[PDB]
Amino acid sequence: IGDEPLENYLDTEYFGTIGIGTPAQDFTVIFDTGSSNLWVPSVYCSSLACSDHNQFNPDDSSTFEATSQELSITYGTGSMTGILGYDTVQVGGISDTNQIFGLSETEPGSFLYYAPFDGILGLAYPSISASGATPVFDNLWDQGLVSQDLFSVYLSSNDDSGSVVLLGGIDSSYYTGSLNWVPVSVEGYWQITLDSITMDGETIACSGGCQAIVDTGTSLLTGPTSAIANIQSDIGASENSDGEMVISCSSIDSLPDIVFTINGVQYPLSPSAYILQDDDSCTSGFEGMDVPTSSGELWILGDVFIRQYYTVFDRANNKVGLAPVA
Ligand SMILES: CC(C)(C)NC(=O)[C@@H]1C[C@@H]2CCCC[C@@H]2CN1C[C@@H](O)[C@H](Cc1ccccc1)NC(=O)[C@H](CC(N)=O)NC(=O)c1ccc2ccccc2n1
């Protein structure tokens, strides 16, 4: 069982350190359950974002193996192109030998330039991995480096330390009650069916159900634009002249919970969860973002949600487990 500590950066980004190569070259990466590739910047990249982050240098590792397979990934925000290579990846105390990963060659645009972290470590299914690159957790399982085919995630609140990804285990001290298991509706993302979103026992979005993903790599709780506007209206949020969904810090205390029903079970978020506070600057924890799929538009249950619920991602089962944080 491997234990990867995560830094909680401003309750907005959670990343941990990994080593790549021999000897290990270190990188910070988002542990991202909404994607499946591992990549880091490399010395082959001249983009601005590569210039202000740690760069992998294959010529300094005795265990690197080149490939000629190319890689291209577009995220919600940010994108990269690169080349795949193999090396040993030290993650959560495990030596992940023979791990295929991306060496960036372009990282265009500005979001990544300002980001504290170097790269991304995807924890989703191989079906959404670009160039069909074996994801890290799949490689760990395939090599028998974890005995149970599952991992769990605790994300801390209030910028505290203690966030972790537990590779190959579940630690019950992080949660109250027993885990509620939710079947994966579509295997690619960790995608599940949301049954309803309610406030004061009135349904306010996702009438008749809707698809959602559990995504540690997304800060906010996102959903279709029109539905989110309604929610924002419902919690009394309004965009300021600077493009920021502002809310009076007094509402944290007046407002009711917003309840997510998942596999027939209620998962409330109190105002203190769905409203972000920073010394009398309070923004909405909801953000409108349209994510079209075959099935339907996706909701994203990001860090706003995950901070409240210890999450188990079970590949043996194809289930997500949830329970309220301790
Ligand atoms: C959703 C949003 C608020 C924009 N947040 C993010 O995107 C953060 C931003 C972070 C900083 C920069 C680098 C990426 C990380 C991780 N991501 C979360 C990350 O978990 C994100 C969640 C997501 C899923 C689907 C659609 C959009 C967004 N996943 C992704 O972005 C995955 C990555 C992949 N190729 O597998 N991308 C897609 O699934 C993707 C992107 C663009 C598309 C355009 C047309 C058709 C299909 C498309 N699919």
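Chain A is numbered as in Swiss-Prot; shown residues: 60-385, in order.
The deposited model was determined using X-ray crystallography, 1.9 Å.
Each Cβ is built from the backbone N, Cα and C atoms, and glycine gets one as well.
Feature annotation from Swiss-Prot assigns domain 'Peptidase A1' to 73-382; the stated evidence is sequence analysis. Looking at Swiss-Prot, you'll find the mutagenesis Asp91 to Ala noted as follows: Loss of activity. Sequence annotations record features per position, and here Swiss-Prot assigns active site to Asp91, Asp274 based on experimental evidence.
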Surrounding CB atoms that lie within 10 Å of the CB of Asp274 (active site), all protein chains: 27
Where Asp91 (mutagenesis position) falls in three-state DSSP terms: strand
